[PDB]
Amino acid sequence: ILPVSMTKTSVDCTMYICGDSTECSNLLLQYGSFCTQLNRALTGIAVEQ
Amino acid sequence: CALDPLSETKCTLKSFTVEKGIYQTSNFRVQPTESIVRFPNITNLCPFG
Amino acid sequence: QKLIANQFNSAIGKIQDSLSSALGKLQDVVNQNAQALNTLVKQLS
Amino acid sequence: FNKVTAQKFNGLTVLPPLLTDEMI
Amino acid sequence: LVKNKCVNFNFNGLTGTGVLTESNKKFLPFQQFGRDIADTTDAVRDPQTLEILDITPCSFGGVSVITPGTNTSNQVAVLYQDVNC
Ligand SMILES: *[C@@H]1O[C@H](CO)[C@@H](O)[C@H](O)[C@H]1NC(C)=O
Ligand SMILES: *[C@@H]1O[C@H](CO)[C@@H](O)[C@H](O)[C@H]1NC(C)=O
Ligand SMILES: *[C@@H]1O[C@H](CO)[C@@H](O)[C@H](O)[C@H]1NC(C)=O
């Protein structure tokens, strides 16, 4: 038995960290690069898989 | 960045050229339209009238 | 040749019976992902 | 297939694979 | 009451936005709220006529753009990830 892939998941901060509020989006501008890097890493993981 | 999907793809990669493949430009969200509250209806008006 | 063919058929039937009796490598790669997702939702509370 | 066996309600979407099970 | 439409509500304990699909399971008399495996509200009881409705978010997936490339074409194709359409 040898696995080769698994489930592909995509998580964004605009739907996970913040819900339906505007203050969270304004406060996430200081951490926008972190979420961009996380989204790019998840996209690369999905592409590799 | 808010006129054409091609322009959005161009301005979301910080490059004036685009190659073959797919790209994640933004997210799609359905905004709420109507707000309704539902509460018990047996709370009749007091007879102070 | 007949003996080797019968041996191969019996081996195929043996692995068919043994597989129906669970998978370890294919089950973990989903179980850890499910645990990570469950922890992700639980961190919201 | 039968031997081996919400989470998407908070924006944790799942991307389907490029190659389906029939193609595999 | 509006069903099968993305609407906002305040059912005495939460402020969630989503559709209200007709259910097929009956609740107990003293159950007012619902729960699933995760900590996300998925079911609730209507206090008007004791009706059970489901909760389903409308924002699913994102926006994907397909481009033929440079010096080949100018039109693109817009793809939505995991929403009904
Ligand atoms: C369980 O619920 C179903 C409908 O949700 C109902 O038909 C059935 O009678 C219930 N079983 C018991 C033991 O109450
Ligand atoms: C709401 O009012 C109607 C009409 O009087 C009544 O039939 C119904 O039972 C009420 N809902 C309750 C008491 O939950
Ligand atoms: C999408 O909604 C339409 C009606 O609005 C329905 O007929 C169709 O079955 C739905 N598709 C899915 C995949 O749920």
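Chain E is numbered as in Swiss-Prot; the shown residues are, in order, 533-617.
Cβ coordinates come from backbone N, Cα and C, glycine included.
Quoting Swiss-Prot on the mutagenesis of E:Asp614 to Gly: Increase of pseudotyped VSV particle production ex vivo. Increase of viral load in hamster upper respiratory tract. Produces more infectious particles when cultured in primary human epithelial cells; increases replication and transmissibility in hamsters and ferrets. Reduced to three states, the DSSP call for E:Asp614 (mutagenesis position) is coil.
Among the sequence features in Swiss-Prot, the natural variant E:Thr547 to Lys is noted as follows: In strain: Omicron/BA.1. Classification of E:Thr547 (variant position) by DSSP places it within a strand. Counting Cβ atoms from all protein chains shown, E:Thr547 (variant position) has 11 others lying within 10 Å of its own Cβ.
What Swiss-Prot says about the natural variant E:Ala570 to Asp is this: In strain: Alpha/B.1.1.7. Within 10 Å of the C-beta of E:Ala570 (variant position) we count 20 further C-beta atoms, all protein chains included.
All protein chains considered, the CB of E:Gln613 (variant position) has 17 other CB atoms within 10 Å. Recorded in Swiss-Prot as a natural variant, E:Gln613 to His carries the remark: In strain: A23.1.
Checking the recorded positions E:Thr547, E:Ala570, E:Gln613, E:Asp614 against chain C with a Cβ-Cβ cut-off under 8 Å leaves E:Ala570, in sequence order. Spacing of E:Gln613 (variant position) relative to E:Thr547 (variant position) is 26 Å (Cα to Cα, whole number).
For the pair E:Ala570 (variant position) and E:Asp614 (mutagenesis position), the Cα-Cα distance reads 20 Å.
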